Amino acid sequence: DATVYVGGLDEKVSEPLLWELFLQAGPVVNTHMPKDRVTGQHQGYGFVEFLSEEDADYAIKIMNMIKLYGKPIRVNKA
Amino acid sequence: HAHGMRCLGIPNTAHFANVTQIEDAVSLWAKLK
Amino acid sequence: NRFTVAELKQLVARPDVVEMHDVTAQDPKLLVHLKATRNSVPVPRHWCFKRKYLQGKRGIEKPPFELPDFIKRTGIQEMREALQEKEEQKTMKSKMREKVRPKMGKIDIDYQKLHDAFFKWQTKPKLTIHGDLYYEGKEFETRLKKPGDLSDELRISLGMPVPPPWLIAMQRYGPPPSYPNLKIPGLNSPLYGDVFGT
Amino acid sequence: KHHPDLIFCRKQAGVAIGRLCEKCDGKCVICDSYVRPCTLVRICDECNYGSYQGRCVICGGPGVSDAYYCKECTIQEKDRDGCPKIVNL
Amino acid sequence: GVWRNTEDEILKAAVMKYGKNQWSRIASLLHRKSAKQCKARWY
Amino acid sequence: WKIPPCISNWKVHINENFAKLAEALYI
Amino acid sequence: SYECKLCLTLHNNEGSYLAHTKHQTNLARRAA
RNA sequence: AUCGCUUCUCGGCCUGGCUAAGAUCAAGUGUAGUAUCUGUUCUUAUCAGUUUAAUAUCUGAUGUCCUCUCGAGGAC
Ligand SMILES: [Zn+2]
Ligand SMILES: [Zn+2]
Ligand SMILES: [Zn+2]
C-alpha cells in the first residue's frame, strides 16, 4: 500500500493541508483527492500517495491522530 | 528502487542517486567521515 | 577516452556533482573541479528542454501587478481607475471635445506624500541569493513546511497552542520512516509558532 | 539604433579628431545617448586625413561638430576602444 | 480586392449583428472595404 | 386574432416564345 | 493575448482564434 | 375528497415617429528581426559509418544449407 487514504477531515484540511501535515508527520509523494466536474473542491478524504508503504503506514498510525479541520483525521492503507 | 538502495546499504542520498550501478555502494556513508 | 560515473565518483570528492553528460565533456575533471566550489551555478535546463525558456505557459492568466506599500498608501490607483473608467464611459466625441477644451485637476494631491513614500516610507525588498537560478518554476518551492514541524492551520484548527493532537503518536513512532532526518520538537526532540521542529 | 554590420576600424585612436554631421548631432558615437558627453572622439587614421576631411564619423553627412563619447560609455571606458568612423564593408 | 478568412468572419458577424440593409456601418468595421464590395462579397 | 411579432429587414416562370424565337434565330 | 485551452494555442489577433475553429482535432484529443 | 371547466393568483416562461435608406464619408512606407495560428509532420528490421552533450540527423543489407509447390519439412 503505497498510498494512505487519509480522511476524517473537512474542506479546510484539503489536499494541500494534507501535504502540509505530510511535511509535518509523514511525507506524501502525490495526492489523489479528485473532485467532480460540477463541484471542483478538495474534500480532504484523499489517497495521499506516501514515500513508501512504511510511510503510508506511518500516515495511518502516527498522522491519523490530528484534529484535521475540527474532525479526527484517519488514514488507512490503500 | 529505494528498496534497491536499501539492499545496497547506502542511504538514499544525492550521491547514492548519482550512481545507477550496484558498485556505487562502496562509496557509502561508511567510506568517509 | 572518458571515465564512467563510478570512476568519476572515485576520482572526485563530489559524486553528486558529477552529471550524466558532464563526463562526456572534453575536460570532465576540470568541469567537476570548477563545479565543486560553493560559488558555482548550474546551466539553465533549456539546453536540455525542447520547450523554450519561459515561452510555453500558453494556458494560464496572471494578475498584472501588485504595487508596493508606500505607493498603495499614497493611493494613486483609486483616482487613476476613476479617471480610466470616466474615459471609458466618455465617447470619442467627448474625447476630442475635451481635447479642444481641457479641464483642471488630474490628481493634484501633494508632493511630500510621494516624496516620503519614495524616501521615508521606502522599504527594502527581499533580494535573493547570488546563486539563484530562475526557471519555469523557481517561485513556489518555499516549504524548505519544515520536516517534523506542523503548520499554522494545523496549530489553529486542531487546537495546538504555541501541543499537537498527534504529538504522542509522533513521539511513540519516534523518527518517521518517510523523513528520518526530521526533528519534531516538544514530542521527539526536546519550535516557535507554526514551525514546531526542523 | 545600430547595425550588426559596418564595423568601423577597430584601430587604436590617435591624433585625428572625430567629427559629427547635423543629421545625427548630439548623439553618442557608441550607445547613441545624450547624457553628459564627456570625451572627445579620435578616429585613429586617414578617417579624418584626406578625402574624409570634416565629415561625419557616422552616416556620412557634412561633419560640423566635434564627436563626443558620453559619460555612460566612459563609465566602462569605451572611449579607448578605437576609431568609430564607419568604413563600409 | 483580396478576401481573408478573418475579413469573411468579420463580414458574417457584422451581417448577423447589423442585419442586411446596413452596409456603411459594416464598411466602417471592414478596413479598406467599401460597402459595394461588402455587399458583393456577401451576396 | 393572434399577431406574430414584426421582424424588420432594416433593424419564376419564363415564356417559351423566347425559346421559339431563339430556335427560329438559329435556323 | 488570446489563449485556446482546447488546443493550448496562442493568438495575437482575435481573428486567429476565430479561424482556430486544426482545432477540433486537438479538442477531440483533449476530450479523450 | 375526486375529476372537468372558468376566472384570478404569485414565481422562472415572447415582447420605441416621420422625411431624400433624413443626408454625407473612410488613403500609406522602406530596414532587418521575432512570435502566433495556419500548411506539412513521426512505427518494418537490427547493424556499424557519419552526426550530436546525448537523441535526432545520418549511408548500406534488413535467419541459414537443401527438399517439397511468399508456404511447409529434416541431420542443423
Ligand atoms: Zn554612449
Ligand atoms: Zn551623421
Ligand atoms: Zn579609423
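To match Swiss-Prot, the residue numbers of chain D are left as they are there, and the shown ones run 3-91.
According to its header, the structure was obtained by electron microscopy, 5.9 Å.
Backbone N, Cα and C atoms are what each Cβ position is placed from, and that goes for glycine too.
Sequence-distant neighbours of D:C46 (Zn(2+) 1 binding site) (same chain, 6+ apart, CB under 8 A from its CB) are D:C11, D:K13, D:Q14, D:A15, D:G16, D:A18, D:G84, D:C85, D:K87. Feature annotation from Swiss-Prot assigns Zn(2+) 1 binding site to D:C11, D:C46, D:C49, D:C85.
Per Swiss-Prot, the feature Zn(2+) 2 binding site maps to D:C23, D:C26, D:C58, D:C61. Its own atom aside, the Cβ of D:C58 (Zn(2+) 2 binding site) has 23 Cβ atoms within 10 angstroms in the protein chains shown.
Summarising the annotation, Swiss-Prot assigns Zn(2+) 3 binding site to D:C30, D:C33, D:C72, D:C75. D:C33 (Zn(2+) 3 binding site) falls outside any helix or strand according to DSSP and counts as coil.
Cβ neighbours of D:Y36 (mutagenesis position) (same chain, under 8 Å, six or more residues apart in sequence): D:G28, D:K29, D:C30, D:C72. According to Swiss-Prot, the experimentally introduced change D:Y36 to E, S or A is described as follows: Alters the structure of the presumed branchpoint (BP) adenosine binding pocket within the splicing factor SF3B complex which may lead to decreased binding affinity and thus affect pre-mRNA splicing.
Swiss-Prot gives this note for the published mutagenesis D:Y36 to C: No apparent effect on cell growth, localization of SF3B1 protein or formation of nuclear speckles. Alters the structure of the presumed branchpoint (BP) adenosine binding pocket within the splicing factor SF3B complex which may lead to decreased binding affinity and thus affect pre-mRNA splicing.
The binding-site residues near ligand 1, defined by a Cβ under 6 Å from one of its atoms, are D:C30, D:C33, D:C72, chosen from D:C30, D:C33, D:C49, D:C58, D:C72.
The shortest Cα-Cα distance between D:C75 (Zn(2+) 3 binding site) and any of the binding-site residues D:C23, D:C26, D:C49, D:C58, D:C61 is the one to D:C26. Under the DSSP three-state reduction, D:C85 (Zn(2+) 1 binding site) is assigned to coil, being neither helix nor strand. Summary for the binding-site residues D:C49, D:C72: the Cβ-based neighbour count within 10 Å is maximal at D:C49. When the binding-site residues D:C30, D:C33, D:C46, D:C75 are checked against ligand 2, none has a Cβ within less than 6 Å of one of its atoms. Checking the recorded positions D:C23, D:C30, D:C33, D:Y36, D:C46, D:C85 against ligand 3, the ones with a C-beta less than 6 Å from an atom of that molecule are D:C46, D:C85. Across the structure, D:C61 (Zn(2+) 2 binding site) and D:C33 (Zn(2+) 3 binding site) place their CA atoms 15 angstrom apart.
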